[PDB]
Amino acid sequence: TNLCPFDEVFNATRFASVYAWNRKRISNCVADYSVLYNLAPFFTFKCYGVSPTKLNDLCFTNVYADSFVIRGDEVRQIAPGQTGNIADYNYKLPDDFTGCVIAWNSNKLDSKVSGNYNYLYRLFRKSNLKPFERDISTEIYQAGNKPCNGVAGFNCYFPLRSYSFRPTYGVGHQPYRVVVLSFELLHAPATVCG
Amino acid sequence: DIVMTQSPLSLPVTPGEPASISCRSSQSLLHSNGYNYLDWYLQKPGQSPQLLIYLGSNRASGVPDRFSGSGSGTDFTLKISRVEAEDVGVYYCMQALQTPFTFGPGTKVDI
Amino acid sequence: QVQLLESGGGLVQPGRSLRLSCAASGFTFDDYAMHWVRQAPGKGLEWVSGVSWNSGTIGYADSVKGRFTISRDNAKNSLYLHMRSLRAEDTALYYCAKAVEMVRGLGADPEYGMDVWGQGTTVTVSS
Ligand SMILES: *[C@@H]1O[C@H](CO)[C@@H](O)[C@H](O)[C@H]1NC(C)=O
């Protein structure tokens, strides 16, 4: 009957790149999800599969919290059955998704005056990802037919590129933190409730 | 982009006396909490370095009570209450506030 | 007992890549912010990069910014450091150190206190 360590997820000072999205597993706690339901900052609260008011009286075996930071206009890709750089190469949700997506604009900390280099988004990949698949590999994307051997060049591209999040940047390009809640049910006792 | 200096650059110590070393910064490291973020580290020659003091003056774990840390603002000092035969090497002071972090040029303590 | 083992050293020509790996064994790897610190040959230490508890990088050194790329993996307890645009001035030892204060144990999250240090590798570059 301890409180789920949610704050450490949403209030973290550092979030992971969308290509290297972080995953916090939750267990054996009581989650007052209402705590984050009472906050206007978390405006974007697109949830699929369940109503938030209803699930506060529900129980699941495990809950997973995936977090990363994306661009302002690229939040939509965080939804089941979408396409783009993010959903194809970085963070794909399955067609049959039964959790929520929370996203808000962190322009005060996720942005720099000199431009930030702490954020990368995978741009090239030979194949689209599988639901919840993670790829941190940084091997050159061979688009031509001559091997790249590990140096960028013609038809040889280093995959990750860095977002130039800046304070004066346009909303569509202003920074954005995303928290993705998955809820699973299995034969194991439900250790997460409200 | 913080630059730190140390003094004296190199001092000879003899076993059985205290010694004092001063680390100076450019911007005062007083955070909103009221804690200084400077750390003192000893890199013994021929062995990986080891931690001495963290959080200004809070003594690290596992080291004897012969070390003392003091100071604030832009000036901090480390004093060895009693020096012995196993206190020779290099000393560094590292910022823990405005990233990136930095390490001083290093003080060389010998016999 | 706590163990930090690094691997990846070896002579490589200028203008290539490398992938150093540091593996931790003996503690909850997700409550400690790791750091990668170089050590030039016969000189003082120099901070290179780091990573917080949530896989969020904390910036690189001013003179190295542009090429190095850090990454973490809590599932395999592994921290990795991809290196690009290798030049002659990048020959040094490399230690992977761990923070002291466990997260949420007391203002903000902790990042200081490189206490436990593995024996670094011996990366070198020449032609
Ligand atoms: C995060 O911080 C906010 C503002 O202080 C607080 O209301 C909330 O309980 C904390 N935890 C969450 C929901 O991240």
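Here Swiss-Prot sets the residue numbers for chain A, with the shown residues being 333-526 in order.
Method reported for this entry: electron microscopy, 3.3 Å.
Here the Cβ of each residue, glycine as well, is placed from N, Cα and C on the backbone.
According to Swiss-Prot, the protein carries these features:
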MUTAGEN   A:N343 to Q  Reduced viral infectivity
VARIANT   A:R346 to T  In strain: Omicron/BQ.1.1, Omicron/XBB.1.5, Omicron/EG.5.1
VARIANT   A:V445 to P  In strain: Omicron/XBB.1.5, Omicron/EG.5.1
VARIANT   A:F456 to L  In strain: Omicron/EG.5.1
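Known features from Swiss-Prot, placed on the structure.
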{"residue": "A:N343", "record": "mutagenesis position", "Cβ contacts under 8 Å, 6 or more apart": "none"}
{"residue": "A:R346", "record": "variant position", "Cβ contacts under 8 Å, 6 or more apart": "A:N450"}
{"residue": "A:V445", "record": "variant position", "Cβ contacts under 8 Å, 6 or more apart": "A:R498, A:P499"}
{"residue": "A:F456", "record": "variant position", "Cβ contacts under 8 Å, 6 or more apart": "A:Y421, A:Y473, A:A475, A:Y489, A:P491"}
Under a threshold of 6 Å between Cβ and any atom of ligand 1, which of the variant positions A:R346, A:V445, A:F456 are retained?
none
Going by DSSP, is A:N343 (mutagenesis position) sitting in a helix, a strand, or coil?
coil
For chain C, which of the recorded positions A:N343, A:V445, A:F456 fall under 8 Å by Cβ?
none
